[PDB]
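Student: Mind looking over this structure? Questions follow.
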Amino acid sequence: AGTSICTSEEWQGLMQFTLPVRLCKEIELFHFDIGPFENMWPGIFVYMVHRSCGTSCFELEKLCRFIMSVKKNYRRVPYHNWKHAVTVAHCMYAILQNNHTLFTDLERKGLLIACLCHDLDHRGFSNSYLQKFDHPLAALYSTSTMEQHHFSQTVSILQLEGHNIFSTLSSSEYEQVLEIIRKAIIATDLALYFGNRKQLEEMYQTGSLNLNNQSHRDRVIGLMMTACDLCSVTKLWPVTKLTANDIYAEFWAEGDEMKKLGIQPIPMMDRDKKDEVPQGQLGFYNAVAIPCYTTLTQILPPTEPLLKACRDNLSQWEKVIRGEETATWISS
Ligand SMILES: O=[N+]([O-])c1cccc2ncccc12
Ligand code: NI
Ligand code: NI
């Protein structure tokens, strides 16, 4: 209720943070897992912004206040949380570094920010749930319900005193960047991914894809956002498997609320149907993740390691289905 604001101690701490030298090299790689470095996550974001956009892209104070306030407006939910925000932002960084000059300075700063912000104030409930039970948000936002709220939260944080990192842009560039962020955030609505990917595959296979065409650029950026949102499936298996535990914790919690409202949940959301999880993963990788990274690699060749990793993880789920799993550790 209201927008939360970081403490002076919080942003000043981030300002003096220094990244360990050994991680510099690691942060460049797609498969990098932020997991073991929690105290460093905000500093990792500063580092990526500085490397991609320059140490003078944003005023350091406004940037540190922005980052720490963004953190404070992620809720303590199992998956759609601050950890996921930084993971998605790190994926975008790796994509941008590998494709740097395809994107404008305005796009890079807008996308890194869009990724950090893209699940702001997530409550651990899906668009399906909010619309089924007519939460106030579904009244306000008829489609892409959570995504429109995440954008609105982004704008609220920028509006906090001393938090507007984009103020020094020309009025034209300011409006362009807010549009980059809005489109990028909305694009993380998976309902829109299916159409976008089919369109892109079509433009690619016929050779009409043209990055000089703004509607094409917007669509390629949308698929980048999907790729980054889903990137837990491109990590090393143990990391992917552990993250799946977190995702399913939210799903099962939503399913439990549905049962209280007299409605049996979809199996994916049913904690009494865990046997169906490996097949559900197969379905998800075949329907969403594999096609995503497949098309993204056609359009941006350097992103090929995301697709190779996603394929390796599909193989691991297939192993699970056939009863070939080995010992597994969980944090419960
Ligand atoms: O939507 N996801 O982020 C996601 C990630 C990994 C596995 C999933 N399985 C089913 C639905 C969504 C999934
Ligand atoms: Ni989301
Ligand atoms: Ni997300």
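Going from the start of the chain as shown, residues are counted 1 onward.
Header says: X-ray crystallography, 1.6 Å.
Any Cβ shown, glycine's included, is placed from N, Cα and C.
For reference, Swiss-Prot lists these features for the protein:
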ACT_SITE  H80  active site, proton donor
BINDING   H80, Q281  3',5'-cyclic GMP binding site
BINDING   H84, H118, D119, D229  divalent metal cation 1 binding site
MUTAGEN   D119 to N (Swiss-Prot position 830)  Reduces activity 1000-fold
MUTAGEN   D119 to A (Swiss-Prot position 830)  Loss of activity and of zinc binding
BINDING   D119  divalent metal cation 2 binding site
Student: Can you count the other CB atoms that lie within 10 A of the CB of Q281 (3',5'-cyclic GMP binding site)?
Tutor: 24
Student: For the recorded divalent metal cation 1 site, whose residues are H84, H118, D119, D229, find every other residue on that chain with a C-beta no more than 8 angstroms from the centre of their C-beta atoms, and list them by sequence position.
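Tutor: Other same-chain residues near the divalent metal cation 1 site: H80, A85, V88, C115, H122, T188.
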Student: How many Å separate the Cα atoms of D119 (mutagenesis position) and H80 (active site, proton donor)?
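Tutor: About 6 Å separates the two Cα atoms.
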Student: So which of the recorded positions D119, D229, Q281 sit close to ligand 3, that is, with a CB under 6 Å from an atom of it?
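Tutor: From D119, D229, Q281, counting a Cβ under 6 Å from ligand 3 as near, the near ones are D119, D229.
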Student: Please give me the CB contact count at 10 A for the residue listed as 'active site, proton donor', counting all chains in the structure.
Tutor: 24
Student: Cα of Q281 (3',5'-cyclic GMP binding site) to Cα of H84 (divalent metal cation 1 binding site): how many Å, rounded?
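Tutor: Between the Cα atoms of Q281 (3',5'-cyclic GMP binding site) and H84 (divalent metal cation 1 binding site), the distance comes to 19 Å.
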Student: DSSP on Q281 (3',5'-cyclic GMP binding site), three-state: which is it?
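Tutor: Reduced to three states, the DSSP call for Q281 (3',5'-cyclic GMP binding site) is helix.
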Student: Whole-number Å only: compute the distance from the Cα of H80 (active site, proton donor) to the Cα of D229 (divalent metal cation 1 binding site).
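Tutor: Spelling it out, the Cα of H80 (active site, proton donor) and the Cα of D229 (divalent metal cation 1 binding site) are 10 Å apart.
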Student: Filter the recorded positions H84, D119, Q281 down to those with CB closer than 6 A to an atom of ligand 2; keep them in sequence order.
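Tutor: The recorded positions passing the 6 Å Cβ test are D119.
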Student: What does DSSP call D119 (mutagenesis position) in the simple three-state scheme?
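Tutor: For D119 (mutagenesis position) - judged by DSSP and reduced to three states - the answer is coil.
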